[PDB]
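One structure coming up, written as C-alpha cells, with questions to follow.
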Amino acid sequence: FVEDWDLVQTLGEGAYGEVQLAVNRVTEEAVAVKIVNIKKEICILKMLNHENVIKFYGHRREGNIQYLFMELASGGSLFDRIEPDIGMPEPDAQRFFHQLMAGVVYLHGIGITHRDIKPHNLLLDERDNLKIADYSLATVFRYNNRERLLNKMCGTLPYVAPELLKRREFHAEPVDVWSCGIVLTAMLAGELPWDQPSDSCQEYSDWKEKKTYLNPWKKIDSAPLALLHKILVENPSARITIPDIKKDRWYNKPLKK
Ligand SMILES: Cn1c(-c2cccc(F)c2F)c(C#N)c2c(N)ncnc21
C-alpha cells in the first residue's frame, strides 16, 4: 500500500470516499488517509495550522485515486459521546464548546468557513481534544480583507441557519455560529430541536414563540439555555458573534476539574 504506509483499518466512508488508518511499517507512526474541487480542498487543507483543526500532512495521486494524509483522531467523534435523550455532563459540553469556538475563530481568522459543523465532523484525539474535520464543503469568504457573501446552499438541514433557506446571498460567519448552537443543544439534550429551521417546521415555530417547557429546551439548565437564546436568533445580523459568545455568563462559568 502507498509508499511506506499500510492501510490497516477503516474509520469512516460514504461522504465522498473512505478514511483509513495508516500505520507506517518502518516508524509505526499512525495517521489517517482519505481515499478520493479536490484542488480547492487540498489548497485550504495546506492553510490549516491550529490545535482544534485536523492537520494536513500531504497528498499523493496514483492514477484515479488521490490520498489525503491528515492527523489521526484516535478518540473517534463527538457524535459517539452524545447519549440519545440525555446528552453528556454539562462540564464536558462546556470544554468541547470552548475547543469548538477556538477552532471556529481560527478558521474565520484565515477567512475560511467550514459550512458543515456537526458532531460527525468534530473528532477527538487521545486526550479528548476536539478537532474540526472534513474541509470538502469549506470555502474562502474573506480575501485581501474583503468579505464575499455566499450563495451555495450546503450543509445538513438540522444544523443549517434559516437565512440559507430564505436568502439569495448571506454572510458566512453567522451560519457557522448557528450550527455551533445546534451542536451545543445536542451535547446538552441528546436530541436535535428540529428537522430544519423553516416556518413550516412546528418545532422551529415553537422555539420562535419561546415555548421552552417543551423538549429539548426543558432538559437544559437556565445558564446555557440563555446562551442558546442569543445563538439561535432568526435574524443573522442580530445573532450573537463569537467575541460576544466569549463574554456570556455560562461560557465563563467554572464547572470542570
Ligand atoms: C472517522 N474519521 C474522519 C471522517 C470525518 C468526516 C467524515 C468521515 F466519513 C470520516 F471518516 C476523519 C477525518 N478527516 C478522521 C481522522 N482524521 N482520524 C480518525 N478518524 C477520522
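Residue numbering for chain A follows Swiss-Prot; the residues present correspond to positions 5-40, 51-271, in that order.
Technique stated in the header: X-ray crystallography, 2.3 Å.
Placed from the backbone N, Cα and C atoms, the Cβ positions cover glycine too.
Okay, so Swiss-Prot annotates it like this:
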type: BINDING; residues: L15, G16, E17, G18, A19, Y20, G21, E22, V23, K38; note: ATP binding site
type: MUTAGEN; residues: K38 to R; note: Abolishes kinase activity
type: MUTAGEN; residues: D130 to A; note: Abolishes kinase activity
type: ACT_SITE; residues: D130; note: active site, proton acceptor
type: MUTAGEN; residues: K132 to R; note: Strong reduction of chromatin-associated CHK1 ubiquitination
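Could you place these features in context, so I can see how deep they sit and what lies close by?
According to DSSP, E17 (ATP binding site) sits in a coil region rather than a helix or strand.
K38 (mutagenesis position): 24 other CB atoms within 10 A of its CB, across all protein chains.
The Cβ of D130 (mutagenesis position) has 20 neighbouring Cβ atoms from other residues within 10 Å, across all protein chains displayed.
A coil conformation is recorded for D130 (mutagenesis position) in the three-state DSSP classification, outside any helix or strand.
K132 (mutagenesis position) has a Cβ environment of 21 other Cβ atoms inside 10 Å.
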Using a 10 Å cut-off between Cα atoms, which of these mutagenesis positions sit near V23 (ATP binding site): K38, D130, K132?
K38
Would you list the other residues of this chain near ATP - those whose C-beta lies within 8 angstroms of the C-beta centroid of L15, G16, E17, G18, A19, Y20, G21, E22, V23, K38 - in sequence order?
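Going along the sequence, the neighbours come out as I39.
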So the entry has no coordinates for 10 residues flanked by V40 and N51. How far apart are their C-alpha atoms in Å?
12
Of all the binding-site residues here, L15, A19, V23, which one's CB has the most other CB atoms within 10 A?
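Max Cβ neighbours within 10 Å, all protein chains included: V23.
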Going through the recorded positions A19, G21, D130 in sequence order, which have a CB under 6 Å from an atom of ligand 1?
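Checked recorded positions vs ligand 1; flagged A19.
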